[PDB]
Amino acid sequence: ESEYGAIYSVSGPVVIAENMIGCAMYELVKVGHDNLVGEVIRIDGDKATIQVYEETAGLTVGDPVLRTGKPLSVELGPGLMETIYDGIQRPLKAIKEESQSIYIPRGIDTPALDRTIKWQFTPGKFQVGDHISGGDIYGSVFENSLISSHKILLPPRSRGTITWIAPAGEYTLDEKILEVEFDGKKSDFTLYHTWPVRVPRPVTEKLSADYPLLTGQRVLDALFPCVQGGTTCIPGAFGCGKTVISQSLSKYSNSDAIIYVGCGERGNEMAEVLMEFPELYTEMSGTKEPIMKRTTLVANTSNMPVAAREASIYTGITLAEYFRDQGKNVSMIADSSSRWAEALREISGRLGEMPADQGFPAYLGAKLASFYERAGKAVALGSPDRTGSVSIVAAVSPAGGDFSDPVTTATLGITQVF
Amino acid sequence: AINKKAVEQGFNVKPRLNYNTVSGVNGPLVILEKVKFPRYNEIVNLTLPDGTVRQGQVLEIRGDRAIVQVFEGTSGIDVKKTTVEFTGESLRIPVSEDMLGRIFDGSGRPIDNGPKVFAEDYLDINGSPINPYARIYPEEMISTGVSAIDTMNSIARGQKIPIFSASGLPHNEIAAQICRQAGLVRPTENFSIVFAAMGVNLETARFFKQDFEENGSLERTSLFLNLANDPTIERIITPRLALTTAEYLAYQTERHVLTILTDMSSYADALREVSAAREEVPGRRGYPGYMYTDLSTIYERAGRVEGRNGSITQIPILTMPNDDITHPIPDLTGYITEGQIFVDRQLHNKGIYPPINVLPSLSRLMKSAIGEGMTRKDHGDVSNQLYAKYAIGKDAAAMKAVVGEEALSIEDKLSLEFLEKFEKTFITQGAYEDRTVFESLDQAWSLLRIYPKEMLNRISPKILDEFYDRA
Amino acid sequence: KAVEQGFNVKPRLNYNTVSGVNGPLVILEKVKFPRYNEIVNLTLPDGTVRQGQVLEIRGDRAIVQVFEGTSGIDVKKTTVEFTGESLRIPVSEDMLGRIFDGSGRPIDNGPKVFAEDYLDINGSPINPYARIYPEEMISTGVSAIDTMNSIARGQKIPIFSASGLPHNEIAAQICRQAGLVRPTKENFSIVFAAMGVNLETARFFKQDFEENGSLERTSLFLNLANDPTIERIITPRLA
Amino acid sequence: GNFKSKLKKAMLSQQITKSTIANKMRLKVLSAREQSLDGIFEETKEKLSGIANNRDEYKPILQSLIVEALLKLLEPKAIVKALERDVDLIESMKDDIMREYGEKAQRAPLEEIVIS
Amino acid sequence: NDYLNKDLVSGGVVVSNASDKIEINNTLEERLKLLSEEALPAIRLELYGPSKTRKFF
Ligand SMILES: Nc1ncnc2c1ncn2[C@@H]1O[C@H](COP(=O)(O)OP(=O)(O)O)[C@@H](O)[C@H]1O
Ligand SMILES: [Mg+2]
């Protein structure tokens, strides 16, 4: 009850809720009787403006709004590869079995990672009584033949001495795997942890990227090469090949993992990825194995809730960063970032904010620059020492095919490959 | 079985609140005050002083205030005596298999002089986004009969591919031809046609009705007719009443639906009108900034789904203002849709029919629908080579415009010959001529035989051995 | 001395009367004698402290721009303490050879600055009568500048560039080769502020200062593209 | 050309090592100065604790602090959080605090003081 | 005192707020008019039974 405000206004994706004293900016809330996920983006006395990541049709004035007290976060652990999510880290396959429908039910709460699967956990170099800091690899699970050792990292910003560590065996995600005491208070850690999507995951050191990202395209490899840990943009009109370049890079690049974000783009593009990747094989591990085994998809189709587009992007990069923390070279494909900018523009319009160039919010360029700064080659936070990289490859969809678009102008200012 | 018994809870009476509390009328929009628990996307019935009932959609709710867009207009509505009844639901359409062979207003009211649709269900016209995991990638090629489409812009069943045209071009004839001759390249029956008309002139409606009636497909066609003189805002729901019908026929009745959405440009005009009433920050050339998402909610209602043997193939028809493909309507449509058939005014003036310019055209699902086991193994190479040679011929014609014919190379003259023969033989087809994709790929090789085999650099050497000399 | 007035304790009012948060701005409602341009410290529910600048005052209402962003701020448990001064930076000649945030916090793992003074970051416009007209040419080494666009010591001349263009290399070359055409009888000290730059841009500048031995003469104020945006409004004034 | 570039890189490595050693020495001096200052402040903290533990010498200071805070607030009614050691000492001086605030603020005496 | 039209109303009430600007026409005729439209799919199922061509819902 104390955490329950009431809907006051609803307009498109934007819901203003009243009696919301105690809500924090960019805090996650559950709007309505279906518990639609949303984030607070404005506080005005007791009234909080919320961007809802689901369809708001049918929301009534007076409906309950729960304050979760947490930001938007992703669950990180075994069970991310071969999975397709929806933008707020919901498994679309699961949604399909539970809902038993061809649509995505409104406000459906399903765990990000499968709590039924049992993972073959094997401990690490750390033993009871040792000191463990954030990012330390204290175990490893066998996720699939391609990700043969999914390393269990202590969550960042966690410390203490290992009071208890589980033995080798099969554990579900909810089973306790570690227990660490810091100041007499003992913290229980499992095979997975949550991380906010709007705070980049820490690294020990960001390194200079010097190894090529071999996309398999002669023109890109030869004339305009990208490096592992680099940032690229692909501006073009419709029918130019932004989605085919992205998918070719996903299929054939030398990256150990792929995070493909279908941000505000065709559902059919996600259907063909799901159909084709299981039939394409890679030799990075030394044996033929489907590339789907080392790819994750984050799909927010163009007709899915617009406000979720941003979430999807922030989800994708976070997942990418997570895998970079394991010493892998990840490429995260944002197809398209112009759709995320358009979602921000729509939310800004519903908010009555002063428009910047071409109607976009004045904070768009800063958001893009911050998002692209999350790419790079880095030394993981904990021990043992391991180096990873995140390469962001972003398709830009300039309005009318004109590279004077504000999104293209900001991205070309940010990225290193054009 | 007893699945349909879930229809229960339809036996329930829900009294409705009547509000004599209109506060203002601003164009398409009417403001209601003192509303009790307003519901965001609700549908309301405004009874006017003269007794006629219009419908409106709650666009915004704020405390006790509700903003309603009235589809049939706000002329004749007055702050003083108009009443508004709140139904407590979103706009729904009554759906049954009996909608086929019926003609409805742009708002869904039958205009056959027939009965109301005896509903088998009430479906929310906004529908829901299909789960991307639940989709099937379209790979079954539909033979449209047109060689400009079937050889080079191969349409797959379940594809959403508009026709980009202009005011005077024969896009209606091309769409009617496709509806008349469409069918699988490898069949294993007929398409059910759902036709939505937004702001079309009476001539277009008469033409399409006559063409469906002659072809015998009216018995399985459902028409939603909003005319050029019908309410403008109503056009915002006409494509959703149609698609909601298609989704019912395709995904719940296992039919294969071909959806024609004529003049999406008038839909965009109505969207711009509503945006202007809303006092919104207009987008490029005045259209709303959210027009991309609004169009996506229409175009993305197509394709195939797992475990269901129906499909929806959309063919929106889209008039380009000033023939400009960079206009927001065609530009956004091309970013949302899986290809475009480009009807060209320059080809139309030159007497060619169908005046389809293949260079600005695309079929994003052709790369998967064509090939060895699906069409013939020459198809993808023969289309790529045709595109390359057609572009070279256009360049050579432009060059000839300056330096004259005498200065052209041998390859440029071969490309000019190819250009004329390609446009006046392969592109040109009868308004009632249907060509098999194997007949069109035999016409393509004859054009490609104008050139030495060593100039066909885009056709793989194994395909050029098997099919170049063939004869 | 003047520094002797620093031996004074001035308690601060801690308000806890935040009434709105929209973007960079926090509105605080029941201030007692709000002061224009004053710096305030917002303690968040999490406990982290951020800094803000009073952009406007009206009776008991104050509008504060938070340099580090307003994420995580709520109206209930967020407190705001009013310092009573504007934004002052500590300044010693030991700043040379050091690296700081866009807010002036050391990031070289060294200690805070042992101030010789706290100088308002807004400075004061120089008396136009006290100004000298610059006439000492600086050999930048670059013929396109020295021979056709010759820079005088004391001149303000930016580099109008665009993206994908080598404006960082040109500026580094200028800093590397700059000197008087006719020396008076010493190397420039360098103050480098970076606003919203990449990590590799900052790394390039820092390592090129390493290579030429000019880093001991350099104070860097690095606000990178992953740092708060509003903090860029103070970075160039602190530098 | 490659040889010349690599020799230049070696020279730059040498120079950078020299510069880094110098920078670490400078930071060592600065950190020693900072630690000296921190020791001074730690001794001051210990002395302040000692003075606060002397009740007779601590009472005037506590009254002055309370009156100063009240003069900054200028509220008719106030609350005072204090160490549980001082609650009894503060209770015996509420009237003095009220009168002193009234005179020093040239305003009517403080209406009410709660002790949290 | 504005009694309902007996030719059109067989029972029930029309309730309204004090100012008379918000009404609920809870009459038997109005309730039946509603049921005739929200209950149409159920009536069709009761009368003509399940449809043959519909496989999903
Ligand atoms: N590299 C390529 N090789 C072959 N065909 C391509 C290539 N890129 C694009 N195409 C063709 O053009 C179509 C349009 O490309 P697409 O990736 O959808 O572009 P965009 O994302 O810019 O709209 C593809 O579906 C395919 O038929
Ligand atoms: Mg794309």
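Following Swiss-Prot, chain A residues are numbered 22-283, 738-893, in order.
The backbone N, Cα and C atoms fix where each Cβ goes, and this holds for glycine too.
When secondary structure is read from DSSP and collapsed to three states, A:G262 (ATP binding site) falls in the coil class. Among the features that Swiss-Prot reports, ATP binding site is placed at A:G257, A:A258, A:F259, A:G260, A:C261, A:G262, A:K263, A:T264, with the record citing similarity to another entry.
DSSP gives A:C738 (mutagenesis position) a strand state. Mutagenesis annotation in Swiss-Prot: A:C738 to S, described as Reduces splicing reaction speed. Inhibits splicing; when associated with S-284; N-362 and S-737 in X10SSS VDE; the structure shown retains the original residue.
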**Message:** Taking 10 A as the limit, how many CB atoms besides its own sit near the CB of A:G257 (ATP binding site)?
**Reply:** 17
**Request:** Determine the recorded positions, out of A:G257, A:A258, A:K263, A:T264, A:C738, lying near ligand 2 in the sense that the CB is under 6 Å from one of its atoms, and give them in sequence order.
**Result:** A:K263, A:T264
**Prompt:** In Å, rounded, how far does the Cα of A:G257 (ATP binding site) sit from the Cα of A:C738 (mutagenesis position)?
**Reply:** 16
**Inter-residue C-alpha distance, A:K263 (ATP binding site) and A:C738 (mutagenesis position) (nearest angstrom)** = 13
**Request:** Would you list, in sequence order, the residues of this chain other than A:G257, A:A258, A:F259, A:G260, A:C261, A:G262, A:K263, A:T264 that have their CB within 8 A of the centroid of the site's CB atoms, where the site is the one recorded for ATP?
**Result:** A:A870, A:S872
**Complete:** If you tally other C-beta atoms within 10 angstroms for each of the recorded positions A:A258, A:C261, A:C738, the top scorer is A:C738
**Message:** Let me make sure I understand the structure: which of the binding-site residues listed (A:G260, A:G262) has the fewest other Cβ atoms within 10 A of its Cβ?
**Reply:** A:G262
**Asked** Near chain B by Cβ (under 8 Å): which of the recorded positions A:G257, A:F259, A:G260, A:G262, A:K263, A:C738?
**Response** A:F259, A:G260
**Prompt:** Could you give the Cα-Cα distance between A:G260 (ATP binding site) and A:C738 (mutagenesis position), in whole Å?
**Reply:** 17
**Item:** Neighbour tally for A:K263 (ATP binding site), based on other Cβ positions within 10 Å of its Cβ
**Value:** 23
